[PDB]
Amino acid sequence: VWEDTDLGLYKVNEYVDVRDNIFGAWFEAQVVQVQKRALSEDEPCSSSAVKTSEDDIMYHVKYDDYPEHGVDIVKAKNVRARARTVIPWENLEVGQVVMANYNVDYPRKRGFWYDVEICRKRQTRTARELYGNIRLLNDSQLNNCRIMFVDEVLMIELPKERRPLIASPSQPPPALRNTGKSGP
């Protein structure tokens, strides 16, 4: 399809979280170079250009465990902007998609961050329960499950806004999660 918008969903030198393929686990990354779907070389156009869907934009990203492998290109559906703004109980709204630390693999250690749709909120002076639809790896969705804690929860930022969340000049974010798998 013909399109004028050269700008992708995320900007260059942005901190972004990329989701995995075989388990679906969110590993954090840093994009150095963004490549949007081919844009028209001027054909029946005048004004008004729109963002492109999440299939055809490649982000050259460096994985937290794989900076030695340089960068790898990822389709826009496999990446979402790294959570900076954490939305607490005070600004909590039903339907917002957030990530939370869930250790399904070994409940002793920090597992992986998975995305979850916030379904319910119960905040009283005596009890604070937060419920959401947890996406399981075995192709299952556990609706109204107990959300771990707000400091394990980060609010996943929107792509359609065309995010300009840039890392400091010559300084990518050193701060990370605890993510990985190592056998005794």
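What you see of chain A is 122-305, where the numbers are those given in Swiss-Prot.
Placed from the backbone N, Cα and C atoms, the Cβ positions cover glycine too.
One entry in Swiss-Prot concerns the mutagenesis experiment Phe148 to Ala. Its note says: Abolishes binding to histone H3K9me3 and ability to repress transcription of target genes. Within 10 Å of the C-beta of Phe148 (mutagenesis position) we count 19 further C-beta atoms, all protein chains included.
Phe148 (mutagenesis position) falls within a strand segment according to DSSP.
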